[PDB]
Amino acid sequence: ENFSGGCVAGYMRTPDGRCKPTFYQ
């Protein structure tokens, strides 16, 4: 439900329609 939408900072915006965290330590 509403998978995409407004994401937060640090969440790479995939070019398909999703959000992924980029906390590479």
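Note that chain A is numbered according to Swiss-Prot, with residues 121-145 shown in order.
From the backbone N, Cα and C atoms, a Cβ is placed for every residue, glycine too.
A mutagenesis experiment is reported in Swiss-Prot for this position, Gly125 to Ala, and the note states: No effect on plasmatocyte spreading activity. Within 10 Å of the C-beta atom of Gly125 (mutagenesis position) sit 8 other C-beta atoms, taking all shown protein chains into account.
DSSP classifies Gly125 (mutagenesis position) as coil under the three-state reduction. Under the heading of mutagenesis, Swiss-Prot lists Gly125 to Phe and annotates it as follows: Significantly reduces plasmatocyte spreading activity.
Proximity of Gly126 (mutagenesis position) to non-local residues of its own chain (separation of 6 or more, Cβ distance below 8 Å) is seen for none. Quoted from Swiss-Prot, the note on mutagenesis experiment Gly126 to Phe is: Significantly reduces plasmatocyte spreading activity.
One mutagenesis experiment catalogued in Swiss-Prot, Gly126 to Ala, is accompanied by this note: No effect on plasmatocyte spreading activity.
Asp136 to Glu, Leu or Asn appears in Swiss-Prot as a mutagenesis experiment; the accompanying note says: Abolishes mitogenic activity and reduces plasmatocyte spreading activity. Counting Cβ atoms from all protein chains shown, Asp136 (mutagenesis position) has 6 others lying within 10 Å of its own Cβ.
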